[PDB]
Amino acid sequence: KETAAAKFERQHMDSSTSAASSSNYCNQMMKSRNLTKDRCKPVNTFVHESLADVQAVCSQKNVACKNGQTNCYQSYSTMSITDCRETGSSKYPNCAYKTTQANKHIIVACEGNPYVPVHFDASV
């Protein structure tokens, strides 16, 4: 059983590149992070910052989550991110994604001791 913290890292962290370089980034990454194993995950954001920077957001700007809870945090600064969204003609198992590189604020939900990101809520 993956902890929620570990699942967040697998789904959302990519501290190995500064930005997506190509339009096939999402196809590549959704596969290898095994986000297309049983179904195509429809929407997923990758963050190109250090783990430490992303974890730090749990100490930044407290905001409501989409779901009404109040354990969400917005990053003070923008971060390099890539937005992956399944195309309309994507069919499992040949999952296909639009890649959008951006510099936006992230919003995450934080939980636990240590108090660390467990959900990606949105980018701004």
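What you see of chain A is 27-150, where the numbers are those given in Swiss-Prot.
Cβ coordinates come from backbone N, Cα and C, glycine included.
A sphere of 10 angstroms centred on the C-beta of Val69 (substrate binding site) encloses 10 other C-beta atoms. Under DSSP, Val69 (substrate binding site) is assigned to a strand (E or B) in the three-state scheme. According to Swiss-Prot, the feature substrate binding site maps to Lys33, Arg36, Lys67, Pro68, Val69, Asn70, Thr71, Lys92, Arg111.
Among the mutagenesis experiments that Swiss-Prot reports, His38 to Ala is described with the note: Loss of activity. If you take the C-beta of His38 (mutagenesis position) and look for same-chain residues 6 or more apart in sequence within under 8 angstroms, you find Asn70, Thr71, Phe72, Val73, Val80, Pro143, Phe146.
Residues or ranges marked as active site, proton acceptor by Swiss-Prot: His38.
Using a 10 Å Cβ-Cβ cutoff, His145 (mutagenesis position) registers 20 neighbours. One mutagenesis experiment catalogued in Swiss-Prot, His145 to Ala, is accompanied by this note: Loss of activity.
Residues annotated as active site, proton donor in Swiss-Prot: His145. According to DSSP, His145 (mutagenesis position) sits within a strand segment.
Taking the C-alpha atom of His145 (mutagenesis position) as reference, the shortest distance to any of the binding-site residues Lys33, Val69, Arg111 belongs to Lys33. Neighbours of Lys67 (substrate binding site), defined as other CB atoms within 10 A of its CB across all chains, total 17. Counted over all residue pairs in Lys33, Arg36, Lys67, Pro68, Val69, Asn70, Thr71, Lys92, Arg111, the record's binders of substrate, the longest Cα to Cα distance measures 22 angstrom.
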